[PDB]
There are 2 protein chains.
Amino acid sequence: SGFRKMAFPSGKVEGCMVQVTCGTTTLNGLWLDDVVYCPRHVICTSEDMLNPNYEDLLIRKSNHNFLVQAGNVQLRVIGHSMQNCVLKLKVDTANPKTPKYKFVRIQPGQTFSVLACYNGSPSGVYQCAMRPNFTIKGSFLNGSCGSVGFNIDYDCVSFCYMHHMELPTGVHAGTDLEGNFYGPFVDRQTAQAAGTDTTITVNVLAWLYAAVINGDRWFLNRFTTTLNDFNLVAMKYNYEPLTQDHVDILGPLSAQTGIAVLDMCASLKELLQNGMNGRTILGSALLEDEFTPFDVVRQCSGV
Amino acid sequence: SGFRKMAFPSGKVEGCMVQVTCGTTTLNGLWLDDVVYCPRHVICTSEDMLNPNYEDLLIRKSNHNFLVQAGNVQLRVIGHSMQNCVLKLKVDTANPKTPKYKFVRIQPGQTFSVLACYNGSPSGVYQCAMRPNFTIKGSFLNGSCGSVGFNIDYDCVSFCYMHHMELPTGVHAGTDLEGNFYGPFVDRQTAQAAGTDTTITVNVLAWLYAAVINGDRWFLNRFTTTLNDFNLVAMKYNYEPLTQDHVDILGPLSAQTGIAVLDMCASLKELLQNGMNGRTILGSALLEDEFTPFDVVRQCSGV
Ligand SMILES: *C(=O)[C@H](C[C@@H]1CCNC1=O)NC(=O)[C@H](CC1CCCCC1)NC(=O)c1cc2ccccc2[nH]1
Ligand SMILES: *C(=O)[C@H](C[C@@H]1CCNC1=O)NC(=O)[C@H](CC1CCCCC1)NC(=O)c1cc2ccccc2[nH]1
């Protein structure tokens, strides 16, 4: 038993990471096949950081300035190209450790593993979620850009996020591996705000089901509620409105435990209005919303 | 910025994991060089689980029953041997992906990464700490035994823990890679208790320093305290007594922030006696004790 924040094994991604340098700037890139992907903001210098014209910055630039290193090994950049907010540096040697992979766009509420890298080398791996405001709550320092988020299905590595910047509130923003940013954000040194910090209700409910699977059941009430009565209260606590589709996703968890979805909703209604009272749930004193229904089932039953 | 539970990259360990089967029982093993290490409890059958005599169980056993599989590949067991509570199955083919590694015994309070595996295949990676009661607070299901905990220093993988069992309170117990258990625990289906759940004060203090490095400073008081006054209060909250050696380990964190150790102690004294008040620190509503001083420095500054 037990339940913890669990990331996917980082081995398949570790061999795909490289250091990219374009003059003074140094960050990380993804070497899949003969291409190295990295944030286009590599080509920006102190002078042109507020409102950069990347087109113009590249019309001055050549694929001779960009330096890539796979370890103390160096690959040869042979042909660059900007795609949205990503750079695609064609290299001479194809990555021998390129895994079965696919690029996918995740939606708000979904979770992914992040491999934090600096200078091309891995620092660590952690579980993350795409917040409703399209930011992610991560741990990234300078030199972290280029680091990737991913999910692993069987043999396929599904790349979904590349780190680009930190917003003023300490949250982080980035793009998918095709160069399109998540949310309204953009790669310029403007002050872009995150918005309201909404809680993912379907995730909280799933983590409550994990609690019950793991023996924690003090929060369970004999009460029940309606979709609507719940949403009328949850909305003042900045909770994501629950829908009929979320109820269905919770279908399997409701039956494995015997606890109806609207029953948990009533139990959550009371934790929100009356609190936790210093009591703990799965070692947490707050309502965790970074577990998807599918994260619960995999950790509580199999690989 | 940010601060999250971060594990070490799992790549170096993933290639060392194998499935071990001895009749009906199936678990995981570690294939380092030409040896495969696994818990000796592999040789136990329903009948002999309460008080097993492993010596006698082996005098009946042969290295022809034990089946190891590296993926859908099968290695050949050529010579077994029991070492403490571990089995050492000599195999014909040496692991080509065997990394620079060393076996080390960690002490209470120190942290390590766990790679949860089932049937030889990785499920996920998470950060753990050796609790004061010599148990670890993990997520392990049936078929998880053999999974390893580790720390990575530069190029060396330091293996420190192999999973063996779950105590009645949901906590987990295991040995080091030489076969010696952590704590008083033993490999038999007896009810062994964990003891008091002590909080690692030096770790909590370190996580408070992380909070201040990351902008959270509401808990900071203008008060100060003495070692002793602190320990006289912390002892009723089942906190590990702080010592002069812990104060020195906190030396670097105290200076990077400007906040003296006994100042944090006073700030912690008030959080323990007066509470958190629903306020959050680094997204947590409880006092986290799974970060060592050295975990703070690495995540907040470099690889
Ligand atoms: C890349 O490695 C870093 C990662 C940051 C550093 C702190 N933690 C992180 O997540 N990214 C940056 O430093 C970007 C680089 C810019 C280059 C020009 C185009 C826009 C991105 N900068 C920011 O993340 C940035 C700029 C800025 C301005 C005002 C408030 C916040 C802010 N953040
Ligand atoms: C191995 O894969 C499992 C891992 C456990 C299953 C639940 N979560 C885990 O961490 N280990 C076991 O099932 C052990 C096997 C025994 C074989 C004979 C020698 C002792 C270990 N059993 C236990 O962990 C066990 C037995 C027991 C009896 C009473 C209370 C708790 C308890 N736990």
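Heads up, chain A uses Swiss-Prot numbers, so what you see runs 3264-3566.
Determination method: X-ray crystallography, 1.9 Å.
The backbone N, Cα and C atoms fix where each Cβ goes, and this holds for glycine too.
Here's what Swiss-Prot has on this protein:
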ACT_SITE  A:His3304  active site, for 3CL-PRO activity
ACT_SITE  A:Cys3408  active site, nucleophile
VARIANT   A:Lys3353 to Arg  In strain: Beta/B.1.351
VARIANT   A:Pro3395 to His  In strain: Omicron/BA.1, Omicron/BA.2, Omicron/BA.2.12.1, Omicron/BA.2.75, Omicron/BA.4, Omicron/BA.5, Omicron/BQ.1.1, Omicron/XBB.1.5, Omicron/EG.5.1
VARIANT   A:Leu3468 to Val  In strain: Zeta/P.2
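Over all protein chains present, the Cβ of A:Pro3395 (variant position) has 19 other Cβ atoms lying within 10 Å.
Taking every protein chain shown into account, A:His3304, A:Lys3353 are the recorded positions, and of these the Cβ with the most other Cβ atoms within 10 Å belongs to A:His3304. Checked against ligand 1, the variant positions A:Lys3353, A:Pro3395, A:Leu3468 give no residue with a Cβ less than 6 Å away from one of its atoms. DSSP classifies the residue listed as 'active site, for 3CL-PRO activity' as helix under the three-state reduction. Its Cβ placed at the centre, A:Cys3408 (active site, nucleophile) has 26 other Cβ atoms within 10 Å.
Using A:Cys3408 (active site, nucleophile) as the reference Cα, a 10 A cut-off selects A:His3304 from the recorded positions A:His3304, A:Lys3353, A:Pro3395, A:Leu3468.
Here the Cβ of A:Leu3468 (variant position) has 27 other Cβ atoms within 10 Å, regardless of which shown protein chain they belong to. Checked against A:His3304 (active site, for 3CL-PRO activity), the variant positions A:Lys3353, A:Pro3395, A:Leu3468 differ in C-alpha distance, with A:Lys3353 being the nearest.
Secondary structure from DSSP puts A:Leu3468 (variant position) in a helix.
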